[PDB]
Amino acid sequence: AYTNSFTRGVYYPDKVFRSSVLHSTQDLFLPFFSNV
Amino acid sequence: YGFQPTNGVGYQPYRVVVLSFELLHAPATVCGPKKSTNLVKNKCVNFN
C-alpha cells in the first residue's frame, strides 16, 4: 500500500543561516506528492 | 613498478602526499594557529 507523502522531507540544505530570503538549491530530496 | 634501487632517474618512487582542502557548511575543524585576540565592538576593524 502507498500513502501520499504530500510535502514532507524538506531539510536545511546547509549549515548556513539565511533570513527572509528565497534561496534555491539542489540536493537529494523527496519529490512532492510521491508515493511512499 | 619495481623501482630498481640505484637506477631510476624517473624510476624512483616519489612519495607523493596530496592535501585536499574542503570547506563546507560546517565550522572549520582544522584552522591556523595562535592569535585569538580580544574582540572589539562598534569600531571599524579588519576581522578574520
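Numbering, chain B: per Swiss-Prot, residues 495-542 in sequence.
Including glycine, each Cβ sits where the backbone N, Cα and C put it.
Here's what Swiss-Prot has on this protein:
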VARIANT   B:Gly496 to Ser  In strain: Omicron/BA.1
VARIANT   B:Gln498 to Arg  In strain: Omicron/BA.1, Omicron/BA.2, Omicron/BA.2.12.1, Omicron/BA.2.75, Omicron/BA.4, Omicron/BA.5, Omicron/BQ.1.1, Omicron/XBB.1.5, Omicron/EG.5.1
MUTAGEN   B:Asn501 to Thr  Reduced host ACE2-binding affinity in vitro
VARIANT   B:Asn501 to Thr  In strain: 19B/501T
MUTAGEN   B:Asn501 to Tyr  Increased binding affinity to human ACE2
VARIANT   B:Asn501 to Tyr  In strain: Alpha/B.1.1.7, Beta/B.1.351, Gamma/P.1, Theta/P.3, Mu/B.1.621, 19B/501Y, Omicron/BA.1, Omicron/BA.2, Omicron/BA.2.12.1, Omicron/BA.2.75, Omicron/BA.4, Omicron/BA.5, Omicron/BQ.1.1, Omicron/XBB.1.5, Omicron/EG.5.1; May enhance affinity to human ACE2 receptor
VARIANT   B:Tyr505 to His  In strain: Omicron/BA.1, Omicron/BA.2, Omicron/BA.2.12.1, Omicron/BA.2.75, Omicron/BA.4, Omicron/BA.5, Omicron/BQ.1.1, Omicron/XBB.1.5, Omicron/EG.5.1
MUTAGEN   B:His519 to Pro  Increased resistance to human covalescent sera neutralization
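Structural mapping of features recorded in Swiss-Prot.
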residue: B:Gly496; record: variant position; contacts (Cβ under 8 Å, 6+ apart): none
residue: B:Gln498; record: variant position; contacts (Cβ under 8 Å, 6+ apart): B:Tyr505
residue: B:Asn501; record: mutagenesis position; contacts (Cβ under 8 Å, 6+ apart): none
residue: B:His519; record: mutagenesis position; contacts (Cβ under 8 Å, 6+ apart): none
Interface-adjacent recorded positions, chosen from B:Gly496, B:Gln498, B:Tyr505, B:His519 when a CB lies under 8 A of chain A:
B:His519
So if I draw a 10 Å sphere around the Cβ of B:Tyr505 (variant position), how many other Cβ atoms end up inside it?
12
